[PDB]
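Encoded as structure tokens, the structure appears first; notes follow it.
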Amino acid sequence: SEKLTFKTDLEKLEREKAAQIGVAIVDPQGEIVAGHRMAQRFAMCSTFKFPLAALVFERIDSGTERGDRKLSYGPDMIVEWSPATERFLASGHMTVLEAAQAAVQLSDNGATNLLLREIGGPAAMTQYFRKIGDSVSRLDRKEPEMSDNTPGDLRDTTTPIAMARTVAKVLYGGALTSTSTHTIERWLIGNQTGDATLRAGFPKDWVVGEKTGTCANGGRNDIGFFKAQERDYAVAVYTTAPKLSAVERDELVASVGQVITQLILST
Ligand SMILES: *[B]([O])([O])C1=[C]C2=C([C]=[C]C([C][N])=[C]2)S1
């Protein structure tokens, strides 16, 4: 019955906001807690930056990368929304960890593209999804074109259920060392771009960390984890709402946060 409320309340938002909403919540093992259009494909947008940081941390864990390695670049690497990358441009480099932190916490596009260059590009990000058991998520392009979200285009897509299970595998499923898992959790909680999204719809004692995405054509997404009353959850929310303003798209994702919260409190 709380499941029907969840479904009805999301359908109400979809209808009233002219939006498509895809949600999946899974427990630490990836078992479904709730879902809504959970297997519809949505553009990842900047949400992939969290799995990208996980890939980088695993390479550091494995001794094939080091967090202090300096990555050289020029003005050619500055694309739209590259605030850290632009600050570090005169110095000529960012370290692997500086780039990862800017990618995760500021959504910096140039820092993300720097890491894609070092790992061998989109194909390598896709191979990491496959390695961790995700047969759906795919990165095809670098930023910002991967955020085009052209209707019908399956490049650069995931599904809510695949990405929620990828989050659960990274945080609870032993993809990373204990150290690296704790760090990436800490980075997600300290994300600077999510204050108006899912977090704005959750209780203030839940421990939440997330990565936002914004795409052209009205996409607004948020994926991450929350700890609610001694239970851990992974969540992925993908929305498309081309007729909403940017503020209204944040509000929609906060409202999906509140519908999630009502389901969780019911169980
Ligand atoms: B992320 O993939 O969600 C983003 C892509 C862009 C962001 C900000 C600005 C631009 C402009 N090209 C793209 S966030």
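What you see of chain A is 19-285, where the numbers are those given in Swiss-Prot.
Cβ atoms are placed via backbone N, Cα and C, with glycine included.
Copied over from Swiss-Prot:
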type: ACT_SITE; residues: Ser64; note: active site, nucleophile
type: BINDING; residues: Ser64, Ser125, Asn127, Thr230, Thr232, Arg238; note: imipenem binding site
type: MUTAGEN; residues: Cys63 to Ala, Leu or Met; note: Abolishes resistance to ampicillin, benzylpenicillin, cephalothin or to carbapenem antibiotic, imipenem
type: MUTAGEN; residues: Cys63 to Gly; note: Slightly reduces catalytic efficiency with respect to carbapenem antibiotic, imipenem. No significant reduction in catalytic efficiency with respect to ampicillin, benzylpenicillin or cephalothin. Reduces resistance to ampicillin, benzylpenicillin or cephalothin about 4-fold, in JM83 E.coli strain
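This view paints the features noted in Swiss-Prot onto the structure.
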| residue | record | DSSP class |
| --- | --- | --- |
| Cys63 | mutagenesis position | helix |
| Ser125 | imipenem binding site | coil |
| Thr230 | imipenem binding site | strand |
| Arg238 | imipenem binding site | strand |
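Comparing C-alpha positions, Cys63 (mutagenesis position) sits nearest to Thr232 among the binding-site residues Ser125, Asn127, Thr230, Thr232, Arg238. The C-beta environment of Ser125 (imipenem binding site), restricted to residues of the same chain at least 6 apart in sequence and closer than 8 Å, consists of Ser64, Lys67, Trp99, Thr211, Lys229, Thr230, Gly231, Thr232. Taking the recorded positions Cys63, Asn127, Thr230, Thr232, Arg238 in turn, the residue surrounded by the fewest other Cβ atoms inside 10 Å of its Cβ turns out to be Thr232. Cβ contacts within 10 Å of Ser64 (active site, nucleophile), excluding its own Cβ and spanning all protein chains shown: 28.
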